[PDB]
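Step one of this worksheet: look at the structure below.
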Amino acid sequence: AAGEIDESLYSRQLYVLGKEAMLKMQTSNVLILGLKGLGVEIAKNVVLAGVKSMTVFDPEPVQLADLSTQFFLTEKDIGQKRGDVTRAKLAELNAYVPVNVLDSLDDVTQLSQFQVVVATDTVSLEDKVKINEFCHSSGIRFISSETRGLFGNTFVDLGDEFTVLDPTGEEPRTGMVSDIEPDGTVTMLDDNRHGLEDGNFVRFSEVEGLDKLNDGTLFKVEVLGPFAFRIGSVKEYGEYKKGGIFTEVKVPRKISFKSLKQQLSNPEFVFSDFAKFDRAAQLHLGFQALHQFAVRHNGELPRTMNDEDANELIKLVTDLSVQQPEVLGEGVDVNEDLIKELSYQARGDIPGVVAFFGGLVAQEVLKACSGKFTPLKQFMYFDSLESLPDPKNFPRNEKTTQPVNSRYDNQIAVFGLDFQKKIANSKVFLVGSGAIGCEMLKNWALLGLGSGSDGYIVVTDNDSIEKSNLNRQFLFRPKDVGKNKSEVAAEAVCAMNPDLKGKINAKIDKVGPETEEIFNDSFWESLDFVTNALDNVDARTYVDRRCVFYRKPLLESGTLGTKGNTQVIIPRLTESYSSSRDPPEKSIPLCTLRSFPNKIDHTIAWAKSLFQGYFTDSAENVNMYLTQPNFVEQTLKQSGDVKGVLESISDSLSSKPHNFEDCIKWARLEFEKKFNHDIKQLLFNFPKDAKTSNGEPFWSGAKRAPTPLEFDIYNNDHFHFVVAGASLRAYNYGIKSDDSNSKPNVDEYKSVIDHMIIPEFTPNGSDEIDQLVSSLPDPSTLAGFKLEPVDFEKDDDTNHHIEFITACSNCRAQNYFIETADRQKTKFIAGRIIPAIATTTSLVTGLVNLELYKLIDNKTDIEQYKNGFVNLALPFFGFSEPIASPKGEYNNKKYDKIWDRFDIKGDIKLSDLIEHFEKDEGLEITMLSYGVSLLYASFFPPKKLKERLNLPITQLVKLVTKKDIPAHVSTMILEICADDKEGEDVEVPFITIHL
Amino acid sequence: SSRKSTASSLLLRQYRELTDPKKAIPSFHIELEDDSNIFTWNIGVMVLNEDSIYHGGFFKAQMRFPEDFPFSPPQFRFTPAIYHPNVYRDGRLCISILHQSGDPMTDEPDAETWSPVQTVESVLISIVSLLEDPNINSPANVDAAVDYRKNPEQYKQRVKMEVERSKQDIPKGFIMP
Ligand SMILES: Nc1ncnc2c1ncn2[C@@H]1O[C@H](COP(=O)(O)OP(=O)(O)OP(=O)(O)O)[C@@H](O)[C@H]1O
Ligand SMILES: [Mg+2]
C-alpha cells in the first residue's frame, strides 16, 4: 500500500494536491476534539481527502439542539456519545481511512500518537492552551477553531520549524528565450510573456553557448518589463549563441509559528474581509472574553439576546484591552455594538458559517500534513452580520429567539422563529447535483428549507455517479455508482433531516432548451429563487437568461482546485452571470498544431484530434453512408474537406481487417505514416538547414526541426501506440482481440511486426470527387454491416482511450524533442478535467448559503450583498459588493439594460408592432430577430419587406426559419435595433410577446 | 464596458454597417446564409490593389461565429480551398489574429491578436493584407508554400489559374461591383 494512490478515486484531488503531497498525507494521523457541526465538517473533509487515520474525541451526549449543523446525528441518537454515533458514518466516507474513537483524554500524553490535533468549540481556552503547549513543544501541529453564531475564528500553530514546499500549487511558469546578454538580461521570444514576479527562481535548458547554465542551477529573478528579466553575470558560463527555454522553480521556505499563549497577547492576523479590517482586533478580544465569561458563569455562554450578559462582555473586552493595548491599538475604542452582537449570538450554530470554517480548517490540516500551500499565519476572524434580516420585518429579542424544542433551536437563536418559518416555506430550484449540489442539499436539510407547508425543493441532474466523484460528492457511496445523482442525494438528505421527507422533487432532466416543456412558464413563476451547482458555461448562461426573463434571484458559485467564487444575481439591481463570464481557453493556432509544435499541449490536442478521426468520425461516416441512400448529396452540401470524408469511407472499406493481426499491421503502418513518412515529407518541403525568412535559419524560435522515428517495440510509447491502435480498430470492426482476454505480451506483437515490409518514403477539381464516388462499394453489397463508433470515455482505464492518446502525443513529442507526459497529465488535458477538492467545495457552498439568508429578506440594498473569491492555497479571502446593472437611455427615458423589457399582448402583426413602437416609445424598429434568426430589417428590398410586413410573429418565424412554433410555447423573446426620434441608433430593451 | 450589447445584436449591427451601400467600405460582399443564421456569413473577397499578386480575384468564404462573441474568435474558411501559402486543403488559415493570446491579456502589447475591442472589419482587413502580402513566418504544409519559397514561375502561374477560377464565380449575381 505504501507509495500507492488509488487514481480512480483520487483523480480530481491529485490534480489539486499532487502525488507527493498525498503520500505525506497517508502517513499522518489526525485527531479532532469536539464533534458538533464544526468537528464533523472538518472531519468529513479530512477523511474524504485521505489521511492515514482519523481519531475523534467527543464523549458528551447528543442533544436535539446539536442537530442544527451536525448532519450525521439524528433525533433518535439523543442521549448517547457523539464520538460513537459519528464514527461509523464517518467511516463510510473512505474505506482507505480508518476512523477511531478516543474514549478519554485525561492523559495529555496520548496526543503523542498524532501528527495533527484540531481543537473545536467544545474545548475550553484553558484546555486549548494546555493541549497547544504540549503540541508546540512535542512537535505536533495544532489547529483550533470556533463558531459563535454568525461569527467565527481559526488559529494555526505548526511549531518552530515548518517547511512549505510548494506555496501556490499553480503550475510553474516557462517561456522561450531569444537572447541572453553577459550581464544576465534574458530577452523573450517573438512576444511571449514570462509571467514571473520579482524573487522567483528559474532554471534554463537548451540554452546553446552557456554549457553548465543548463544543469539545474537556479537564478533569482529581477523583472525588466513583461518581456525580460535579469539573472546576474553569465560571463563564467560561456557566450550566448541561440535557443533556450526557461522554467520556474519553487524553493522551500522555512517558517516559524508562535504558541497560543504567545498569540493571545500578540496575534498575527490573516484578514477575511478587507472591508472589516478593524473588526479583527475587536473579535480577538471578544472571543477571549467569551471564555472569561464562561469561566465565571459555570461554563455557560452569554444567554441568547440577553443584554445583561452583553454589557458584562463589553466590560470583559475593555478590561482585556487594557491588559493588551498593542492588540487593539492606540486611541482605538471598543466597538461596543460588535461585542454586543457577539454575546447575543454566542450560542448560535449556523450552517453556512460552520461549513465555511469546516472547509478552510480541513485544508489547513492537509497543509499541516504535507507541506503543500502556505498555512494561515496565524489567526483569522470572520463574521457575516450582513446576513441578519431587517429588524422591522423580523424582530430579534428574547421572545422571538427562545428555543422551541426543535433541531433548529440554535438558528432561531440568531434569526427568530418567524424568519426560520420563512426559510421553511421557500420554493427553490437547484440546478445540478454534484459536489456543490450535494453540499447545498446538506446545508438546506440543516436549514429546513422547503420543509414548510408552503415550501419545496426541486433538484435536477441528468448525470450518474462515477467513482471519482465519491471524493467530494459525499452523499454518494460506492454501492450508489451508476445511480442518478439527484435521486440518491435527495434520499440521502431526507435521512439526515426527515422534515424534508416528501418535499424534494428529484428530476433527472437536463436544463436547456429541449426540456422547456417540463420547466415551463408556470414552473419558474412559482419559485422564490434559483441556485446553480453547474460545471459548464452553457448550463450556467441558460439558467441565467431564464432567471433574467422571469426576474428571479440566482446564486452562482464555482471552484477550480483551491480557488472558488460566489456571485449573487438580484432582479432589477445587479448584473447577471452572463455579463461577468470567463473567456474559454485560447484555441491553439493551426500552424502550431499541424506543423510546428513546442509544447506537450500541442501534441495531445493533435493526438486527440487523430483519435477522434480514426475511431469515431470514420465509423459514424461509414454507417451514415450505408444507411442514408443520399449521403453523397448531403456530403457535397457539407463543404469541409469532402475528399477526406470520402477517403475515410474508402479506407474503412477497401482494406477492412478480418483478424486482430490485420489491426496490428494497420497500427504499425500508421506509425510509419504519421511519425516517419509525414515528418520526412515536411523536411523535404522545408529542409533542416533552410534559411528562408530574412536570411535567418527557418527552424529557429518556436519552430523545432523534427526527426523521423525508428520504431522500437521496446520504447513504451511506440509499443502502446500499436497496442491501442490495434485494440481500437478491432473494436471498430467487431474483431475479438486476445488482449481483452489477458494483458498484452510484447513477443506476440513483435512476432507480427518482425514479419512486416515497410514502404520506403516516396516524396512525390471535378474529376477528383467523381473517381472516388465510382470506387466506393455499393451499400447493397454490405448487409447488416455496421462499424461501432468509439465514445471517448476518459475515466475507464481498461478501454485504451487515454493509452492511445498518451502514446500518440508522446511519439509526436519524440518527433519534435518535446518531453513526454504520463497517463495522468494526458488524461487531464485530453479529458479537460477540472481539479476539484471537497474543502473548497464546502467553503464556497457555505458562503452561498450566507447570501441565501439575504435573499429571504428581499434585501434590495446592493451593499448588503457579498460576492466572494477564495484561494485556500494562500490562503486569501476577498469579498466585494456585486456590480450594479448597466443602465441605458432612449429619448430621455432611462431603463435597465439587463432586466427591463417591453411586454406586448397577443401574437401581434409586425406592422402593428412597428407602429406601436413609434407612437408609444418613439423608436423606429430597424432590425428584429428571434433567437438566432433575423426576421425583419428596415433595409430589406420591397419584395422581401411586403411579404414579411403583413405577417403575425409566429407565422413570420415560420416563414423565415422554416419551423412551426410548438404549442407549449407561451412567450417569445425578440431583439431589436431601432433609431430614436433624432434618427440615431440606440440600444433598447428586448420584447416579450405574450401569445 | 466594451461590448455591453448582446452577441446577436452586435453581429447584426456590424452586418448592417458592412452591407450599407452609402457607407461603401473597402470592397467586401457579405450576406448571411439563408438570410436566417446570423452566426454564419458568406463572404466574397476581392483584392483592392494591383501591385499584389492576387488582384482582381473573387474568392468566396464562410465565417462561423461562436455563441459568446466577441470574447471568443470566429472561424474562417474558404468555400473553395485556394492556392495560398497559408491555406490548407481544408480552407482554414494560419493567422495570428483569430486566436487568443492567453493569461492576463493586460495590454496586448506589440501586435495582431484577438480581443473584445477587435471588429469583424478588422478580421477582413487582415485576411486581405495577409493575402496580398503572404506571411512566411507561419507557412502551411501545402504545395503553395514550397513554391513561394523557391520562387519558380509555377507559383504565379497557379495564382493566375486560381484567380481565373475565382473570376469563374462572379457572373452569377447581377450586380458586380
Ligand atoms: N445542462 C445541465 N442540466 C442539468 N445539470 C447539469 C447540466 N450540465 C451539467 N450539469 C451537472 O452539474 C453537475 C456538476 O457537478 P461536478 O462537476 O461537481 O461533477 P462531475 O461533472 O460529475 O465531476 P467531474 O468534473 O470530476 O466529471 C454534474 O452532475 C452535471 O451533470
Ligand atoms: Mg465537471
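Per Swiss-Prot, chain A residues shown: 10-773, 794-1024, in order.
Using the three backbone atoms N, Cα and C, a Cβ is placed for every residue, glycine included.
Per Swiss-Prot, these features apply:
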- A:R21 to A: Impairs ATPase activity; when associated with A-481 (MUTAGEN)
- A:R21, A:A444, A:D470, A:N478, A:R481, A:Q482, A:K494, A:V520, A:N545: ATP binding site (BINDING)
- A:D472, A:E475: Mg(2+) 1 binding site (BINDING)
- A:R481 to A: Impairs ATPase activity; when associated with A-21 (MUTAGEN)
- A:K494 to E: Impairs ATPase activity (MUTAGEN)
- A:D544 to A: Impairs ATPase activity (MUTAGEN)
- A:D544: Mg(2+) 2 binding site (BINDING)
- A:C600 to A: Impairs ATPase activity (MUTAGEN)
- A:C600: active site, glycyl thioester intermediate (ACT_SITE)
- A:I912 to P: Strongly reduces formation of the thioester intermediate with ubiquitin; when associated with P-914 (MUTAGEN)
- A:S914 to P: Strongly reduces formation of the thioester intermediate with ubiquitin; when associated with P-912 (MUTAGEN)
- A:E1004 to K: Strongly reduces formation of the thioester intermediate with ubiquitin (MUTAGEN)
- A:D1014 to K: Strongly reduces formation of the thioester intermediate with ubiquitin; when associated with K-1016 (MUTAGEN)
- A:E1016 to K: Strongly reduces formation of the thioester intermediate with ubiquitin; when associated with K-1014 (MUTAGEN)
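Each of the mutagenesis positions A:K494, A:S914, A:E1016 was checked for a CB under 8 angstroms from a CB of chain B; the ones meeting this are A:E1016. On the backbone, the CA of A:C600 (mutagenesis position) and the CA of A:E475 (Mg(2+) 1 binding site) stand 38 Å apart. A 10 Å cutoff on Cβ-Cβ distances gives A:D1014 (mutagenesis position) a total of 15 other Cβ atoms nearby, all chains included. With respect to their backbone Cα atoms, A:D472 (Mg(2+) 1 binding site) and A:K494 (mutagenesis position) stand 7 Å from each other. In the three-state DSSP classification, A:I912 (mutagenesis position) falls within coil. Taken residue by residue with DSSP, A:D544 (mutagenesis position) is part of neither helix nor strand, so it is coil. The most densely surrounded of the recorded positions A:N545, A:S914 is A:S914 (count of other Cβ atoms within 10 A of its Cβ). For the ATP site listed in the record, the two most distant Cα atoms among A:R21, A:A444, A:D470, A:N478, A:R481, A:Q482, A:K494, A:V520, A:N545 lie 25 Å apart. For the recorded positions A:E475, A:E1004, the greatest number of Cβ atoms within 10 Å around a candidate Cβ is found at A:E1004. The 6 Å Cβ screen around ligand 1 retains A:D470 from the recorded positions A:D470, A:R481, A:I912, A:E1004, ordered by sequence position.
Counting only residues at least six positions away in the same chain, the Cβ atoms of A:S477, A:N480, A:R481, A:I862, A:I863, A:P864, A:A865, A:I866 sit under 8 Å from the Cβ of A:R21 (mutagenesis position). The mutagenesis positions under consideration are A:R481, A:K494. Their Cβ neighbour counts within 10 Å are lowest for A:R481. A Cα-Cα distance of 26 Å separates A:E1004 (mutagenesis position) from A:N545 (ATP binding site). Within 10 Å of the Cβ of A:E1016 (mutagenesis position) there are 18 other Cβ atoms, across all protein chains.
Under the three-state DSSP scheme, A:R481 (mutagenesis position) falls in the coil class.
The recorded positions A:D470, A:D472, A:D544 differ in how many other CB atoms lie within 10 Å of their CB, and the one with the most is A:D470.
A 10 Å cutoff on Cβ-Cβ distances gives A:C600 (mutagenesis position) a total of 24 other Cβ atoms nearby, all chains included.
According to its DSSP assignment, A:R21 (mutagenesis position) is helical.
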